[PDB]
Structures are given as structure tokens and as C-alpha cells.
Amino acid sequence: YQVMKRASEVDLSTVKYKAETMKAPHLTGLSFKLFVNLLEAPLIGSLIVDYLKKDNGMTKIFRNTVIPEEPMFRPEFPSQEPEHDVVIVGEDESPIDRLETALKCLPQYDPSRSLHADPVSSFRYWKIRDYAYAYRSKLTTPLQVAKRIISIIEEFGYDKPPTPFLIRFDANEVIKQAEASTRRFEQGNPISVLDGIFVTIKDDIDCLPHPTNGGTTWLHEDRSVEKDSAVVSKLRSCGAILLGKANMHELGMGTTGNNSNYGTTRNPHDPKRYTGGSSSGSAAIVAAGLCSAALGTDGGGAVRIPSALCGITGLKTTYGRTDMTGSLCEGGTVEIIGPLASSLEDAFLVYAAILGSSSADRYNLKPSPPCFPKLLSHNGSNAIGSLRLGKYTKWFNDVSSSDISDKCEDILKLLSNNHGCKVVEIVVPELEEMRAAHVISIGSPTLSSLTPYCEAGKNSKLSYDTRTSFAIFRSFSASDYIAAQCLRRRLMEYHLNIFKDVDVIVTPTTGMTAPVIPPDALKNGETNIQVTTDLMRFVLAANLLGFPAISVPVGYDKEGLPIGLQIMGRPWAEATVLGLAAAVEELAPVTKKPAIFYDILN
């Protein structure tokens, strides 16, 4: 008839692992086209969608189950204990001043990395301090770096279909910015360490003067971009060079990166494989080495998932930690804006500038003052060793590739052997509920904000991948949402209890390596839910509950595809996950040069 539960009293010795994958049909090409028209039919449309809900147990959860927890709409964080051995930074400090305190947290820069590099050494990425050194050593100039990047984009067609890194590129604007930075360096007064650094902005973040289309071909007609966003104006105040708008899965509704609107961005490690959504074009341009770092939203693993498939460092900050004023996901309950970079030193620097909670999030969330980790490890490595690592073994090994579970376990054994971290066995109850509770809490505000435009006939101007999800999102009633917010309160109490025993929850970022692109899906898209969900298996926790997570590269699988490990920490614990990710990077640095890679500063 019906069933019921209660979170604050579950016997955690009997909790069991829900290992049922999302079994939904995958269609490509013309079969996908007629299937979307099936869902958008006035009669047989809702019948097929109601079958998909009932099949994957989403009806039994939202309709045939009693929940005692009260509705928790937004993440509500308790008063957290202060982080150990950090540097408190002002929340209203100018990002110029914040970058300076961040430079003190870094180890002293060795010029042996930039110039006089040993000819017989391994592969390495160029860091932000590498460019900041050659700019001040008059070895090069931001104008010369801009002309070299503009040439690469124009030569290989990275602003044109079918394989573009960007979907809005103004070469005449980049030269205008690089000239001002070059002039400031010649005058001898650079703004900050980020002065002259090339940063790519995702297409769902307002960056002047480009319009914000979010991956669509019509959003600029309805949405006007009149001023910079919060994260962009902070980078521009530091002197950073804003490259252009990055390719992305349309409106964030996809974890593969299929954009049958501007072309699917290809993985720099293998162009025949997917790069990972939703921040698809932003994580690829960093992995290819064209720019230092890139910003992007993350409401369902959009920053961490492609950072693991491409082999870069993606930072998912705490809910409300980084302001979102001026993006397509303002007011959302699972989304933030985190940086994607090639190294931990780079991503940490970008976070130092873009952080700063909004005035609305300041009073509602009450964030602790932002603090940077002392990444100079002397005296240190006593705080790294005292960390308790939470591992759900059954959850840890539920990956479709045995190399991912083995390499991620190697870093756990390496972290326990070099610093002394204790791998504490944990358990995450009600994981299938976290799936259903997330999918509705991310699509409901998106479908709501896009409804006045879809009702305005512009729904036909959307891709088939999005309209397939939008057809299912319309099947979510207001009663379903209220029941789902109660599930968020349950999982919030579970994870808050886990953080009483451990400090971070270490998990593989994705259940699979970089998957091959089905060639039939490059025409109008696909609807593989078994694949688009298997990537979200480990990243939903940080979104539904607002936790900060970070995916740091740890190695490569059999076919040489990168592997990323996720480190999710306590609320407002950016310095804790960044510091541990630095020890992981030191224990497993990037060594394989990707296929599509462009070495700058020759």
C-alpha cells in the first residue's frame, strides 16, 4: 500500500547499497527525432514519460513513500569548526589583495621551471606563475601570447563547427585587452599575478561584450547582457585577459558535452571521445593548453566530470561561497561557479580572485570568512596526515573500469603511506533518493526560468537532448518538489554525521573513463541515460547538499585516458580540499601529453 522511513534513527549497520543503473533507451539520429515528437505529443507524450518515471522507481519514491523530515529547500549549514592551519582572508577584499595573500601561501617559485628547463624532463603544464614570471622578466608579453592563441583558434577552426573550443570569439577584443596589459607591464605596474593571464568564460556566465546564449542559438534574442558578472568583473579587476565564451552542453542538461547546435567539443586526449558535460568546451581548452584556467558552473558535476575525463583540476566550491550574480543559474539550489585549471596552483589562484559571497547569500547562508591553505608545506604535512578519509567501499568500487578503482585506491594507499591519513570506512545511505532528489531540484528552476520563452514558441529552437529532459521535467509536480526537498534534509543529516567521523569523502569522480562518441549522435544528439547518469554517480552529493568537492588527476587507465579523484569536504572547507588535493597532485602529477596540445611561450 505504502511505506515510510525516518532518517535520524536508521540503524547504520543495516544500510545497503543501491546499485541499480538508470535503464532508459538510448536513441541516435532519426529515431531520436521521432521520439522527441512522441514526448511532445498531447496524449502519448505524458504516457511515455510516466513510464520512464515508474520504471526507474521515481514514482514509488515521490508518490508511494512517506517522509517524516521537513522540507529543506536550500542547503542549511551548521556552525562549522574552524579549519586548522589556514590564512583567513577578507570576504570583501579586492581580488587584487586576495591574490597577494594567496601568493604568500604558495611555495617559492623556482625559475628552473620556466627558463633553463632541463631538456630531458617529463611533461608538465604551464602554471599561472609561469606566465607571470615571463611577463615581468620581459621574456614575452601578453600581446605576443594573444597573437599566438588567436592563430591557433583561426588555423584549426576552434571558433567554427564542427569541433570548436569556443562559441563566441572576438580576436579584435582580445588584442585590445592584451595591449592594455602589455602597456601596464611596460610601465612597470602590473595589477596582480593574474594580470595578463588568459581565462575562458563558460557560455552560461555573462562576460562583456559577448552575449550569453548558454549553448542555444536564440537566448541572446531574449536575454540582454548589459554588464559583467560577479566572477568576471573580479578577474577583470586583477588584469586577467578574458578570451571568449566556451562551448557547453545546451543549458547544462547533459554530462557528455553533445552540442548538436555548435558542434561537439572533442577531448584533447582523444578527439573521437566525449569531453564531458556540462563544462565541456571550458575543460577542453584548458587541457589542450590554450589558456591557463577557465570558469564554469556546476549544478550536477559540470566542473568535476570533464576535469576528470580531460585530466585537469576542477574546483567545485561551497554553495554560495562564490558569487553567481550574472549567470544563467542565479537563485538555484545546487549550482555554483568554480574554476578549472591545469594545476592545483593555478585553480587555487583563480579561486582566490573569484570568491566572495553575494550580499543575498551573505545573510541567508552565513558563510565563514574565506581562508586559503598554506600550500608551502614547511612547516606542514602534519595537518595533511591528521586527515581522516571517508571511503564507502561498495560505492568506491562501483565503476565500469577496474583501473579507476585501482588507481584511486593507490592514491589512498599512497596518501596513507606518505602522510598517515586514516582511510575510515563510511556508508552513504539512500543514494537512489539522492538521484531522484537531485534531478528534480536542478530541472525545476531551469524549466521555470525558461518557460516564458518555451511558451513563446522558442521551444522548437532547442536541441533534442534538452527537449527530451524538458519533457520529463514538466512531469514534475509541485507536490513532487516538496517531497524531494524533504529527501534533501535526510541526506544532509547523513553527510553531516559522516563529517563527524571523517574530514573528507574521497571517491572516484566518474564511474568510467572518457567514452567514445557515437558517430550517429553528431547529427541531432543522443539520449543515453545509462551514460549521462553513470557520470553523475559521485558528484550529486556536493550539489544537492552544497558541499565543496574537487577532482584532481591521479593517473591514466589502460588506454591512456585520464582518471580523476574527487575530494568532498565540509561546508566552507575550500582550504581543506585544496590542501589535500595538492598532496595528491604531488603524489601523482600530470605526465602524459594529450593528443591535441599546443605548447605556448616557444
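We're sticking with Swiss-Prot numbering for chain A, so the shown stretch reads 4-605, in order.
Determined via X-ray crystallography, 3.6 Å.
Backbone N, Cα and C define each Cβ position, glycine as well.
Among the features that Swiss-Prot reports, active site, charge relay system is placed at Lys205 (among others), with the record citing a curator's inference. Look at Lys205 (mutagenesis position): DSSP puts it in a strand.
Around the Cβ of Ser281 (active site, charge relay system), the same chain contributes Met251, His252, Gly255, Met256, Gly257, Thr258, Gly260, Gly299, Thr300, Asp301, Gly302, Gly303, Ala305, each under 8 angstroms and 6 or more positions distant in sequence. Under the DSSP three-state reduction, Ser281 (active site, charge relay system) is assigned to coil, being neither helix nor strand. Residues or ranges marked as active site, charge relay system by Swiss-Prot on the basis of a curator's inference: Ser281 (among others).
Packing around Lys205 (mutagenesis position) is summarised by its Cβ count: 32 other Cβ atoms lie within 10 angstroms of its Cβ, all protein chains included. Per Swiss-Prot, mutagenesis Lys205 to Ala is noted as: Loss of activity.
For the mutagenesis experiment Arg307 to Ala, the note given by Swiss-Prot reads: Loss of activity. Under the three-state DSSP scheme, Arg307 (mutagenesis position) falls in the helix class.
For the recorded site, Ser360 (mutagenesis position), the DSSP three-state label reads coil. Among the mutagenesis results in Swiss-Prot, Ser360 to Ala has the note: No effect. The residue drawn here is the original one.
Comparing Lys205 (mutagenesis position) with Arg307 (mutagenesis position), their Cα atoms are 14 Å apart once rounded.
Annotation for the mutagenesis positions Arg307, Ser360: lowest Cβ count within 10 Å of the residue's own Cβ, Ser360. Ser360 (mutagenesis position) sits 21 Å from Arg307 (mutagenesis position), taking the CA atoms of both as reference points.
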